[PDB]
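The structure under discussion appears below in the form of structure tokens.
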Amino acid sequence: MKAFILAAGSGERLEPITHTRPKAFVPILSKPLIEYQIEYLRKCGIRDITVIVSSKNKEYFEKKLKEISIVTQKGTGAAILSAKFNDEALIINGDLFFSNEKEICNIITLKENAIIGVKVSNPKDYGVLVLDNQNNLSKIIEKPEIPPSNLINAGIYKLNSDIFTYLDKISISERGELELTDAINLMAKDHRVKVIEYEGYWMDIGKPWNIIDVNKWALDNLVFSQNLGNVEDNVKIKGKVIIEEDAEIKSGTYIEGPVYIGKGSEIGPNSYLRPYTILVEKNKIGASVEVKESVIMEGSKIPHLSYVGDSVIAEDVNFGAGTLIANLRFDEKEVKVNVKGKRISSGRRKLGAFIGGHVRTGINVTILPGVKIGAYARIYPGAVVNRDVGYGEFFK
Amino acid sequence: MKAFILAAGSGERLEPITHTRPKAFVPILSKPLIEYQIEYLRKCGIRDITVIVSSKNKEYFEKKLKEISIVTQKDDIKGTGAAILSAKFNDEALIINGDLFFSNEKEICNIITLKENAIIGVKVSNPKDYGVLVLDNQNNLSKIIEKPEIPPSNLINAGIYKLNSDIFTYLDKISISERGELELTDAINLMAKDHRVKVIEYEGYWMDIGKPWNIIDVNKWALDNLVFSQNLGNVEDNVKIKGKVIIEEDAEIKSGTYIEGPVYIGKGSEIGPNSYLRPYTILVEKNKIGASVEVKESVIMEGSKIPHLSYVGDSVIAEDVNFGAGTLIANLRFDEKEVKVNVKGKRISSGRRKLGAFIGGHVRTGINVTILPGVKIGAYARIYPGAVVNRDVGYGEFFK
Amino acid sequence: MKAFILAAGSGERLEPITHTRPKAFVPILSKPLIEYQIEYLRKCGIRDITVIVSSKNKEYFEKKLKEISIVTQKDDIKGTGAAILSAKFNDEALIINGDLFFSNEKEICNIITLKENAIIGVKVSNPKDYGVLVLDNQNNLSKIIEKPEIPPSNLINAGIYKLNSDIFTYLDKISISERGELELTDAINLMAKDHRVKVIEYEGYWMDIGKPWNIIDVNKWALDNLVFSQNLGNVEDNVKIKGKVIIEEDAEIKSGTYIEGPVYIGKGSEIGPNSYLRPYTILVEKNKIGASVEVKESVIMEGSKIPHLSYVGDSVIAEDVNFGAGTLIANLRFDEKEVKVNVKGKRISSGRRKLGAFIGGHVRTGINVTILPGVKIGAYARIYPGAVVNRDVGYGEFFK
């Protein structure tokens, strides 16, 4: 079976993380999203895997990925136009994290066309599956204002080469787009499209807080207590902690699991790591530094007198002493974030900041809830960051 | 003996604490001021205790007090004279001011056995601020001089009386009052002309809770004198405890916490890791004190949380307060002189070289807030991240 | 042999440290610079030592120094030539610049046995900033070129001379006038034409204390080379000590403190709980370092206190300083280039990528103060709570 990972979006909704990396390389603990997808495909015996990517990202993917074909897109309909297969293929959206491979292993043994459905609490935001009374696909309704069902399109398809025929027929939509689901809808009129319901953990990494979501799940479900580092005396560890090689934890550090401490990290003295602290790799967490429910990416340093809660901090970031993130509004309502120029609810009462790569903060910087700081920004000592900060912006 | 507690003042001097509670319910360790008063009255065998309160506070007192009569000051005159106008007794009663904390009950037990009228006197260092007792040469009361500019004596009116129903006769003589005030002491002065008013001098600890810093005063004394080392909580390893520490039930103290007594840790509190509790830290109940948080000589009331990277010194923080990370209180002027506080619109000295802030109930501070010495923050205020609070903040004010 | 220490400069380049002390009394660990110089002279058998000082500093020197002659630079002419005009000797004398720290005494012990005039040369990496020695082909002194734009050599004038009374004759021949002062080296240049001036090259550690960062330089060297692990204080349990730590008498170190040597903890200091002392922390005497306070590569002078929630890196803090809670020093520029400092009104490079602040005596910072890299704060300054100190602050200035 050939497999195609569709990873050709701009990743705009995931800014500022995607200022410096494609969505497919967002870390989940110590490894990129796309390595999970590949690994799970391979458990099903699939060997021939291709990723479809944008022109601008091709080189990044080639650097990172060894024995995987990388093809540039020449929407999801547009992406599969660059998929070269004769009979049938497995197609997965590249923004998905999924815990289970067996549904995929099943669907690649079917002769018929098939898709995966999953139940979500917000079907409004997705393609909703309407089933006929043999429980095969009737149609996919993109983002219905009144959703007839909880069952959505999971973004996992086993499609026959007949899909190209249906792709050629499509013009549409009212939202000014081609799609992939439009072609499936035409296919379902003439063919029986099976729907396999998916019961495991499923998340699309659409918005920056979803990085926290999947990292928490991974930490809860995919790893187990380990210590390959050096823990000094007077370190207190409760619950599940993963300590990778070369990580150093100094006296007075206090850890309430679950916590992930990546390779080469340097912690303490007198640090406090709270549940769902994910330190991806080579992180510096220093004295009187407290971290909670945050993803802190490769090489980033929080050396002195700082609190990082409910945040995503990208790679190579440095926080001057006394940089603080606010994670709660005064009125305790859900924290709003600007995502592609729309102000939307994160769904979280507690939410900190999203900080791009190579950011530097001066000493005594104050960051407000839900704020995005673009890659390469500088925040000047003492500043109150009360809005989004642009790529490379020097905030004074 | 009937007893009356006079608790019908506005409590304005005690703002912002009294924005959300009557003075009688100011905590002293884990219990309100009035419960001490009631408990000490009961040690003398008194059972019939009434509290006289304002109309607006009646419901609050009823909620809080079980087997105590609550009577409203049947308006509409202010002062202690007006308050005892609602006290219903036939012959004699024990009367105490509801702003007082007193360590000793035995002077009270004595005075309720006397047939004569009697009052308690106590020696203070600042008699200028009080009613001074002038004694005749049989050491009975001559007169009470309210706030004399040149005080003839250290002996003041302690606000504890055993008075006969004749006081009502003298109260009726006293001229009300464009200002709508009636002072009980004016009636006692008329009574002392015609009767022998005995004066029992009180040698124990006595304090009135007049200004917000007096909340620290009495809490300190209580911690020093009324409670003893106890641990009903859960103390992790690598907790360092020196001197006297009271840990109530369900309190959790995490590793790295360092405690220099005397310290009171109220029920359900959550401390540490890596907290520092200095002498005269009083955590009333269900308090959160987190990592890199230091507290010294402060009263932190019910449910209040100081979760990260903060220093709280010489302060009173009321109920349900939340300090954003990095909120700091200044407690010392650069010139090291006494810290001044605005009390009923007058700028006065606290009498303290070290004094922090007084924070009302339900306040929220943003991250990185800076609060200056002697500042009052009204209940329900919100302080915006990074603000420098260099003046008093109003009730419900959003300070930016 | 008579010896003269020339300590009569204004010390302006070392402001703000020299706002309250002469350069001679800058501490190196627990003792002033000049006590090292005296001690090393005495290892050579020298007993008759005189210090030449300014009129304004005479009394300070007399208070501090016991059995040492103190002479004021009479002449109101500035420079080293002017200074030795007040040196009274008949035949020969050892002359040392009072800004020098030197590890070795044996070069001095040799040079005082020579009949000829002699000077000490040392190799430095920045000869541009000093008098460069040009040697003749017998390796004697040809001439000293003050601050040559193109330096012909690494060998500079170390500021250590054994000169004969003939130097006064050459001093009388030389100009002034008065930018533009009387330089001792100009007289040595005339002397070298008529006499053989020997040059002994110095291979040990040599530093002049010219700019405020040099206080860090020499303290680091002293800590690395002159002292060894010791504990005369009281260390509580759960203190972690790595590498070399000197703890002087009466110092107290509280639980949770973490120390990465080398570190000097001076007498009577009070550390912790939960403090972090990083390499090259020098706490000269009676210092307070409190909870959640981190120090690295800094010299903190007598009686100075950093009690809460502060980071002090790559800094010099003078005597009797108090940092309000949450005072932070920045020690790195965003562009990672060398930190610049204003020194006598010229903006120059410190030569350091990491450099914090230089803080004068008796400074007080309010809570939550932010100090930028390379900033100087004059003695007696006050910094208002929440201020961002982004320029130099004057002597006694109230920065708001």
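In case you wondered, yes, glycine gets a Cβ from its N, Cα and C as well.
These features come from Swiss-Prot:
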- C:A8, C:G9, C:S10, C:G11, C:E12, C:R13, C:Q73, C:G79: ribonucleoside 5'-triphosphate binding site (BINDING)
- C:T80 to E, K, L, M, R, W or Y: Strong decrease in GlcNAc-1-P UTase activity and loss of Glc-1-P UTase activity (MUTAGEN)
- C:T80 to F or I: Loss of both GlcNAc-1-P UTase and Glc-1-P UTase activities (MUTAGEN)
- C:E146 to H, S or T: Decrease in GlcNAc-1-P UTase activity and loss of Glc-1-P UTase activity (MUTAGEN)
- C:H308 to A: Strong decrease in GalN-1-P AcTase activity and almost loss of GlcN-1-P AcTase activity (MUTAGEN)
- C:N331 to A: Strong decrease in GalN-1-P AcTase activity and decrease in GlcN-1-P AcTase activity (MUTAGEN)
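For C:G11 (ribonucleoside 5'-triphosphate binding site), the nearest of the mutagenesis positions C:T80, C:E146, C:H308, C:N331 in terms of C-alpha separation is C:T80. Put simply, of the mutagenesis positions C:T80, C:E146, C:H308, C:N331, the one whose Cα is nearest the Cα of C:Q73 (ribonucleoside 5'-triphosphate binding site) is C:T80. Across the structure, C:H308 (mutagenesis position) and C:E12 (ribonucleoside 5'-triphosphate binding site) are spaced 32 Å apart at their Cα atoms.
Every protein chain considered, the tally of other Cβ atoms within 10 Å of the Cβ of C:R13 (ribonucleoside 5'-triphosphate binding site) stands at 17. If you take the Cα of C:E146 (mutagenesis position) and the Cα of C:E12 (ribonucleoside 5'-triphosphate binding site), they are about 20 angstrom apart, rounded to a whole number. Here the recorded positions are C:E12, C:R13, C:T80, C:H308, C:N331, and the ones sitting under 8 angstroms from chain B, going by CB atoms, are C:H308. Cα of C:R13 (ribonucleoside 5'-triphosphate binding site) to Cα of C:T80 (mutagenesis position): a span of 16 Å. Counting every protein chain shown, the Cβ of C:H308 (mutagenesis position) has 26 other Cβ atoms within 10 Å. In this structure, the CA atom of C:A8 (ribonucleoside 5'-triphosphate binding site) is 32 Å away from the CA atom of C:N331 (mutagenesis position). Counted over all residue pairs in C:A8, C:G9, C:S10, C:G11, C:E12, C:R13, C:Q73, C:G79, the record's binders of ribonucleoside 5'-triphosphate, the longest Cα to Cα distance measures 20 angstrom.
Here C:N331 (mutagenesis position) comes close to C:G313, C:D314, C:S315, C:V339, C:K354, C:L355, C:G356, C:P373: these same-chain residues lie at least six apart in sequence, with C-beta atoms under 8 angstroms from its C-beta.
Annotation note: C:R13 (ribonucleoside 5'-triphosphate binding site) sits in a helical segment as assigned by DSSP.
Non-local contacts of C:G9 (ribonucleoside 5'-triphosphate binding site) by the CB criterion (under 8 A, 6+ apart in sequence, same chain) comprise C:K23, C:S54, C:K78, C:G98, C:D99. In this structure, the CA atom of C:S10 (ribonucleoside 5'-triphosphate binding site) is 12 Å away from the CA atom of C:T80 (mutagenesis position). Around the Cβ of C:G79 (ribonucleoside 5'-triphosphate binding site), 22 further Cβ atoms fall within 10 Å across all displayed protein chains. Around the Cβ of C:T80 (mutagenesis position), the same chain contributes C:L6, C:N97, C:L182, C:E183, C:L184, C:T185, each under 8 angstroms and 6 or more positions distant in sequence.
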